Amino acid sequence: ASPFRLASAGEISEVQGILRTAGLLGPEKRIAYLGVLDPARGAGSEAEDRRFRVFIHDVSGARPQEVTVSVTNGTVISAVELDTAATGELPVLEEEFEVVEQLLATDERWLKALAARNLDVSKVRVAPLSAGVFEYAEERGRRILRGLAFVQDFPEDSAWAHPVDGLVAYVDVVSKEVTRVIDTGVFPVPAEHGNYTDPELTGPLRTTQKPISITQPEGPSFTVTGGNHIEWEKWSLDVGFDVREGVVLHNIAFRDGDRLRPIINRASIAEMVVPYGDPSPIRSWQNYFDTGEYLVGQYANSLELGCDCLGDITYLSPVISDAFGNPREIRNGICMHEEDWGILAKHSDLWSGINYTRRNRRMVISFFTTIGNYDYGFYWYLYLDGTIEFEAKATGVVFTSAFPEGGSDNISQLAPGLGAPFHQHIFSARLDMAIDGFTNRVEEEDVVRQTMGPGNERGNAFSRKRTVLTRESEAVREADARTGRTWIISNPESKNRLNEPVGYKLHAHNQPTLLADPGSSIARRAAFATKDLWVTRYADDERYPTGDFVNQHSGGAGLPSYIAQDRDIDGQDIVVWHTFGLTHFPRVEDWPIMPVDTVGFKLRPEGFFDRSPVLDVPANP
Ligand SMILES: [Cu+2]
Ligand code: NA
């Protein structure tokens, strides 16, 4: 029984039973997060202990708890009451998404704002938005959501077309109180609709697309065993799923001859945040931590064959817990397939007369999630040649506002009266490395330009410089695209046949990092997003760059606190945290539903193998 298997329905029910028997899950309790924990280092042999961690909210105002249970042993390992003003509020609950609109609908100040604008309260949707930490002292220790209004002209209307600017409200979702209603002035509510299935807006659908059929007549080249263990074209790994992170990859390894060589022990997107750059007080507080506050795995879509996932698809249907501890399956939530990837290697040699061509392929593991207006696909790719890549596909409907009279330095115009505030989508990939095993180190590699002179008389030479990051105090790094900066993770105790350390090189896209002022709340709460690359010493409790309880947690925790331990990372069990994001100045083409745009990173073997690992690929049939 692989200790990396997906949680089963019965395991979640067992958690529920253990919590109930221990007095921790009475009728006032709600599970805000539940997930299996990874096996401890060295546990492999033997005796598994499947532990689950749970964040338990209390709707009656009692303090929430963080609990770890052993489903194997039927026990509570630890249970701690949380002081949310200190360590953060629990993630937003799916049940709280309707509460903001419902509380506002009977509030006299909200009704007064809507009546001034001649808006029928029954048609006003309220986006349930994370609050962050600003100047409102009454919010400390309370579970707050903020609400922005959007008009639905009819039940199938896209409300995003009709933002109600100049108005925001704040709500206490436990006491069921509206704390503040701020109305700074009326703005026209944009009139056009954004209904991308309405023939009046789409026009006649094109009839020019002829079918494309992708099939595998002998089925796929990968196998799935033990529920979630993949073997494909020398790669071995396990596909996990966590309600916060989504798809997680474990034990990524490559079979090089007769040895199973580890590469990455755990790969995940450990945080993703959407900071907004509109200084209007209506939105200047808006920073949506899709992963840490909302939990991206929870909202994973069920992916339909042909439409969402094309080709010969193998699905996983991961199980999560509902708010009461009952298991719920996400049907078809994870898509797995292999696909052709063009030319792998080709050479036509005049002298030998040999013409050689081989094709590449990649294995794809993906899920797609929806967070309000946003929809994101998360894709991991494994290539025949050893490259590993992650790509995010961002789509959905842009978050809208009014477009001010006279224009805006911080908002794009989409349609008459309709704006879209500038924002970024910034990800953190947590890569618990295991290059040839756990003894690893990181070097920053820059290209080196050389001056024409002695030893370089024609002025053509160039070189490279590698700097070992020896301790966490030295391991907070920025991009330098101009100098071709990359980061190499190597195993200083494992040499290839040329007597050089085996490694993998991280190639970033070098997109802008967090733009907010360094003194802002978001720069403190999302400090990870201010730098491209961080290296920490592995510690089982250091899971997220933002810490455990992101919602309404005041800055500081996460990676800057972890790094302060100044641990040795020079030939040790280490974790690379790569920040990468999209800076989005919305364009007209993004309206009324946005075409996908992408961001990501890749790692390529760098002296990991003794020669090309794809010499045994056969000629295409
Ligand atoms: Cu965007
Ligand atoms: Na590691």
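Sequence positions for chain A are given in Swiss-Prot numbering; the residues included correspond to 9-629, in order.
Including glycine, each Cβ sits where the backbone N, Cα and C put it.
Here Swiss-Prot flags 296-307, 379-384 as substrate binding site, drawing on similarity to another entry. Over all protein chains present, the Cβ of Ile379 (substrate binding site) has 20 other Cβ atoms lying within 10 Å. When secondary structure is read from DSSP and collapsed to three states, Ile379 (substrate binding site) falls in the strand class.
A 10 Å cutoff on Cβ-Cβ distances gives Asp298 (active site, proton acceptor) a total of 23 other Cβ atoms nearby, all chains included. Annotation source Swiss-Prot lists active site, proton acceptor at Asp298, citing similarity to another entry.
What Swiss-Prot says about the mutagenesis result for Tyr382 to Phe is this: Loss of activity. The Cβ of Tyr382 (mutagenesis position) lies under 8 Å from the Cβ of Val282, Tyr296, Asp298, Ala402, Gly404, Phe407, each of these being in the same chain and 6 or more residues away along the sequence.
Sequence annotations record features per position, and here Swiss-Prot assigns active site, schiff-base intermediate with substrate to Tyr382 based on similarity to another entry.
Look at Swiss-Prot and you will find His431, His433, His592 tagged as Cu cation binding site. The Cβ of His433 (Cu cation binding site) lies under 8 Å from the Cβ of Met280, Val281, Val282, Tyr384, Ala400, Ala402, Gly589, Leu590, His592, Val607, each of which sits 6+ residues away along the same chain.
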List of residues, in chain order, with Cβ under 8 A from that of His431 (Cu cation binding site) and at least 6 apart: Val282, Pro283, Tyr284, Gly285, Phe407, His592
Distance-selected binding-site residues near ligand 1 (C-beta under 6 Å), from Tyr296, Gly305, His592: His592
For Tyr302 (substrate binding site): intrachain residues, at least 6 apart, with Cβ closer than 8 Å: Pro99, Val100, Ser138, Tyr296, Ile379
Residues near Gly305 (substrate binding site) in space but at least six apart in sequence (CB under 8 A): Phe249, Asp250, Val251, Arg252, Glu253, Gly254, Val255, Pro326, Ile328, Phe375, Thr377
CB contacts for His592 (Cu cation binding site) [other CB atoms within 10 A, all chains]: 21
Beyond the site residues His431, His433, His592: chain residues whose C-beta lies within 8 Å of the centroid, for Cu cation: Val282, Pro283, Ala402, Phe430, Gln432, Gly589, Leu590, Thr591
Entry from the binding-site residues list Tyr296, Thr299 having the most other CB atoms no farther than 10 A: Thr299
Reduced DSSP assignment, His431 (Cu cation binding site): strand
